[PDB]
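Participant: Take this structure first; my questions come after.
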Amino acid sequence: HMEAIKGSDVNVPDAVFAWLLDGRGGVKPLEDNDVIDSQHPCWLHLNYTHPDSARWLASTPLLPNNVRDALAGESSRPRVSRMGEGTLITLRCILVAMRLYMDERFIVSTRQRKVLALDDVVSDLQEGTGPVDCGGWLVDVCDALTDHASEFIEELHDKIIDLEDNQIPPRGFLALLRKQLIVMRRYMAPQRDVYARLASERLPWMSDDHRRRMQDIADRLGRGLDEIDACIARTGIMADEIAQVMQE
Amino acid sequence: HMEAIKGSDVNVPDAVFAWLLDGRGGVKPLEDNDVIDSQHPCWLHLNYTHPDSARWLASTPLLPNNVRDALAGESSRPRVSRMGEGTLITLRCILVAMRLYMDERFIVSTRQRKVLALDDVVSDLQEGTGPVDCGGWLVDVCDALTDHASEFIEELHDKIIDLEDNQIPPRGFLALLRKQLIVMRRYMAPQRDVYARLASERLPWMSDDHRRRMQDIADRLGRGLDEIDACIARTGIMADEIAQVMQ
Amino acid sequence: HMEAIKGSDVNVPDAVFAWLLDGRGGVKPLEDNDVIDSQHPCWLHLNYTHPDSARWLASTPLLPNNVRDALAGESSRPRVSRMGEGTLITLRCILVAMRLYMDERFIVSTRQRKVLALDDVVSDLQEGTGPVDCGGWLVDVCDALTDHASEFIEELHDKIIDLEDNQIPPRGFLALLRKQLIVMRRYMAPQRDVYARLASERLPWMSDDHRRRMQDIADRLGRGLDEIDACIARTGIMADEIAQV
Amino acid sequence: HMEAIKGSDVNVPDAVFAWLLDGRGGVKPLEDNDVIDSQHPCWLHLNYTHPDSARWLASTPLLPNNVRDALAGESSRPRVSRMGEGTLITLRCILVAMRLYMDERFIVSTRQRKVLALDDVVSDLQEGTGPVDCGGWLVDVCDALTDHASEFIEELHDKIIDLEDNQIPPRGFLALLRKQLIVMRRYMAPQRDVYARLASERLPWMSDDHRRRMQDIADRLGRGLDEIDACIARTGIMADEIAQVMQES
Amino acid sequence: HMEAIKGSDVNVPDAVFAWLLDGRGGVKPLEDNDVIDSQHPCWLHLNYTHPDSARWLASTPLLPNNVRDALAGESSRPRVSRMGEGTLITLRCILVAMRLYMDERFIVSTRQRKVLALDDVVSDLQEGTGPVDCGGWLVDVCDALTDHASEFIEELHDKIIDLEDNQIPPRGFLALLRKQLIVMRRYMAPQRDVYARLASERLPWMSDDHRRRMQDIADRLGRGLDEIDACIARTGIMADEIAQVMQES
Ligand SMILES: [Zn+2]
Ligand SMILES: [Zn+2]
Ligand SMILES: [Zn+2]
Ligand SMILES: [Zn+2]
Ligand SMILES: [Zn+2]
Ligand SMILES: [Zn+2]
Ligand SMILES: [Zn+2]
Ligand SMILES: [Zn+2]
Ligand SMILES: [Zn+2]
Ligand SMILES: [Zn+2]
Ligand SMILES: [Zn+2]
Ligand SMILES: [Zn+2]
Ligand SMILES: [Zn+2]
Ligand SMILES: [Zn+2]
Ligand SMILES: [Zn+2]
């Protein structure tokens, strides 16, 4: 339902990636004579820390005003925001960030520090088992970012489970854990609202099929928050059984 | 499905705003020869504290009897109530209020103190990325009012997290937080029922699309209540580890 | 889908109310030459404590056997029960009761003590913003009964919140609250099951639209129970921080 | 969608009941010239403790192998199991049991001790306000079995609420309650899984209408479990405020 | 919607099983002149510890690159992963594992230690009351794996309920339970995510009917996690009422 584009109009030199999805599950580097539409979307992966990249970001007409700033590093909190046709999403993992603006024709994503999550999607597109629409891509990314949180949370619980095997712990160790748990909750909560939202807002580029998935992920990430709230309330308890053993 | 109106019949002089939505995402001030229907609804934003405004509120035929009173400041609790065609909704943020009556043709909203939430919707309509139907507007408003609560709750939890780091706190500080938490819960609960309800009642002016969203918001605001119940149960705890450190 | 009735066949003399819904949102007292069907249902509001009323209740053919007893005061717990075409529902508020039997054609409701909830529905029908089908009525009633509980629960929590601001309380005050909370839970729980159920059972007279609503209400009343369970667990705690005095 | 049957092929002498549903809401004792199909299902209510009954159970061709054993008393836990066309369900109330196998044509249900729940369905069929399909019957039964648990739970909570009004309790009373609560949970939990499942598995003989109901019931029974978990966690607490009133003595 | 196969192309010698589903609820050993499609899928049950089996696993063209490694024992965590047409699922029970790759045409499953769960599905296919599509199979397996967890959790709760009756326990016993509970949670949580997901992702080979079921199972297994979290929080409590009984002697 959108205006088709020329392969040139989105050409950045030092662009980490610049792929055209085949719609069958793979990619090919974007050449000047390719057409870009819903069926074959374009994925630009920028490091907003490079010259040509941050230049292209502030200039190119393919973005609204407001997104430029945010796409350039100005956001902190996870949020989905609607720029009419386009959508500006800010996500976090493990704290590393990732800002992307997307409509049905293309996905442009800007990071500074590498995101293990976006690699998995390249590894899969290079192989041929990757996404096919923008909507799919987005799900695959959020799945990944949540796999990561889900694992990293098992690791903290892992450690907190051994501390509960108690010989007291090394001074200030219990705080470095509490700190991490809290950092996690501070960002994993809002990012869940975003997942949940994207599962409700009907965007052109997302199928009822995709929304069922964002529901998965949100509800999943949701349960992760519950396991964190637990871990935290149990580091508050271990700090009282610690100020105790050292009284008797 | 409703009777179209003349642009004049809703003309208030000191009316803070008086816009006609274009249905594309923007607005234009209401002139006498504009037509008002589902496609191009009218949004009146009154300060019920001005003469012409409170006058127009009690007079104009475009409102049922019952709403006049409430639109005029008589309500406290968040509530959606149905006046047949129209709907009277009372919402709160951060405690500031906002009463509105709306049907498919128009939205009339009355505040006394400014509501940061209704600005965001003008900022966005002036720009062209705003709502398009009454239904959309209502969601965008509720999204905003909930973004605000959500943040302000992160701020309280922020402070309560530092107090849990613990050198005692300043006398009576822990009560000013408990107080705020409780104030929030007192109003953010009923307001969540309203969200949820609006997500169930099938109004003409709201799409299955919009109801999915009111569900979002409701369930979201819902989780905010949970984070508050926590914050509170943990200020009750910190006041016992305080009567202990002062034991 | 039911047999139309004559306006006379449901005529009670001291019947508190006896209205015919217009299907537009209002009412008019029932006269002998009115027709009663799905589109214009009849609402009889009896005080089963009056002669003509309790008489008419035990006699009239318009009710099955079993309901007569219950319509007459024999029930305590909230319950929906199916008498084939008709439905017998027992509801409580604030403990005051209200028994009603309804099919698509008419609603007959019996109370002893006045129910603020059923007034609101008259106030609204007299005004013209009231229900239009039996299905709608039932939702509007349950909404009301739940608005009441919801408020009265904020009042208890209100009080329990001040007691948590603690100078000890007046002896035996904390028990009159615990008592109320528990009275509330004893009846507000089963009545939520009823709401939930009505939101599932497909009655002829209720639209998918109305069931979405009974879901609202039930889920709502549901969360009220949660706030009660809290209030109670916190009066059990306040009695230990009191014996600590 | 199943093969119609002769009225004779399911004739048991001492069979507590042996009814043919009219599909309008009532019954009539099964005679030899009645036809049995979806529209008019047959309900056999056996006491597997009688001769002719347990005989008929092990013999008659109208049951698969596997069910015979279980229909005969071999099962303990609530379960729904699929025997292709048929379905074998084991349910419990108040611990009393009830095993039944059913397809669209007929319901055969075996008990040993009387089940107040299955009476209610006879009282209602004799009167004419009872079920009409097998699917409905099954719902009405599970509604009843849950009404019973729901009430009995209010009774335990009732007593546990008075004990929390505390003068100590009679020695060993708090354990007979904890015991009951726990007994309840051990069986009411699995039985809720069964309800929930029946609300998901699409059997021929159950309408989308009936599944909405098994959902009701399951989610209801669900909340009952929650109220039990509470009751139990609060008898664990009352036994510590009791060892306290007997340490401070 | 997929390319039909010859009966030979999937022939392994020491293959524990190698069945063709009849689509009616049973099986027959795979012969060279059988056709394999959605209607009659092929089920290979391999022990990746045998020569011919692990050989066939690394060679045969009927698997993508990535799955070979994992199908061969490389995975630990429960996960569903999509290889385009196919799907690679890793599941655990009671810790024993089971890796499988499946599309609409065939299911290939690899274990090392026997899985009581996959037997039940053979016992039922040999009898004729088993699955009919790949989708059904997958539900029947997960039902089973969850029945097992559900029971084993009742057993730990069982024991934890007796310890709460309380004469102290044998030193280090309460840790062997905590350990088990924790082991269970570590794997039964992620495995629930997989169930839930399979209930959302629309695969060709799963009906809306089957998804309702994976919902069942996921929500069920869900509730088991809740009962574990409880059991654990109550072994943390019993270790404090134990360091208490051993203070005042
Ligand atoms: Zn293509
Ligand atoms: Zn990552
Ligand atoms: Zn934890
Ligand atoms: Zn227009
Ligand atoms: Zn605001
Ligand atoms: Zn907090
Ligand atoms: Zn009419
Ligand atoms: Zn009331
Ligand atoms: Zn409270
Ligand atoms: Zn017939
Ligand atoms: Zn019973
Ligand atoms: Zn209880
Ligand atoms: Zn075939
Ligand atoms: Zn197993
Ligand atoms: Zn347990």
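Going from the start of the chain as shown, residues are counted 1 onward.
So this one's X-ray crystallography, 3.1 Å, going by the header.
Cβ atoms are placed via backbone N, Cα and C, with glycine included.
As listed in Swiss-Prot for this protein:
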type: BINDING; residues: B:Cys93, B:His148; note: Zn(2+) 1 binding site
type: BINDING; residues: B:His157, B:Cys231; note: Zn(2+) 2 binding site
type: MUTAGEN; residues: B:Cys93 to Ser (Swiss-Prot position 92); note: Contains only two zinc binding sites
type: MUTAGEN; residues: B:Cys231 to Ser (Swiss-Prot position 244); note: Contains three zinc binding sites, but the third site shows a decreased affinity for zinc
Participant: Between B:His148 (Zn(2+) 1 binding site) and B:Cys231 (mutagenesis position), how far is it from one CA atom to the other, in Å?
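Facilitator: About 17 Å separates the two Cα atoms.
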Participant: Tell me which recorded positions (B:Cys93, B:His148, B:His157, B:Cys231) have a Cβ under 6 A from ligand 5; sequence order is fine.
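Facilitator: The recorded positions passing the 6 Å Cβ test are B:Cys93, B:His148.
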Participant: DSSP three-state call for B:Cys231 (mutagenesis position): helix, strand or coil?
Facilitator: helix
Participant: To the nearest Å, how far is the Cα of B:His157 (Zn(2+) 2 binding site) from the Cα of B:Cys231 (mutagenesis position)?
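Facilitator: Checking the Cα atoms of B:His157 (Zn(2+) 2 binding site) and B:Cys231 (mutagenesis position) gives a distance of 6 Å.
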Participant: Taking B:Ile94 and B:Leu95 as the last and first modelled residues around a gap of 10, how many Å apart are their Cα atoms?
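Facilitator: What separates the two Cα atoms is a distance of 5 Å.
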Participant: What's the CA-CA gap between B:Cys93 (mutagenesis position) and B:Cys231 (mutagenesis position) in angstrom, rounded?
Facilitator: 19
Participant: By Cβ count within 10 Å, point out the most packed of the binding-site residues listed: B:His148, B:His157.
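Facilitator: Of the binding-site residues B:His148, B:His157, the most buried by Cβ count within 10 Å is B:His157.
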Participant: In three-state terms from DSSP, label B:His157 (Zn(2+) 2 binding site) for me.
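Facilitator: Looking at the DSSP assignment, B:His157 (Zn(2+) 2 binding site) belongs to a helix.
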Participant: With Cβ-Cβ distance below 8 Å and at least 6 positions apart along the chain, what are the contacts of B:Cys231 (mutagenesis position)? List them in sequence order.
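Facilitator: When sequence neighbours closer than 6 are ignored, B:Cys231 (mutagenesis position) has B:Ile153, B:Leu156, B:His157, B:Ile160, B:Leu177, B:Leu181 within Cβ distance under 8 Å.
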Participant: Can you give the distance in Å from the Cα of B:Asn166 to the Cα of B:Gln167, which flank 4 unmodelled residues?
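Facilitator: Result for this gap is 5 Å, Cα to Cα.
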Participant: When a 10 Å sphere is centred on the Cβ of B:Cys93 (mutagenesis position), how many other Cβ atoms does it contain?
Facilitator: 22
Participant: Using DSSP, would you call B:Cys93 (mutagenesis position) helix, strand or coil?
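Facilitator: B:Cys93 (mutagenesis position) sits in coil per DSSP, no helix or strand.
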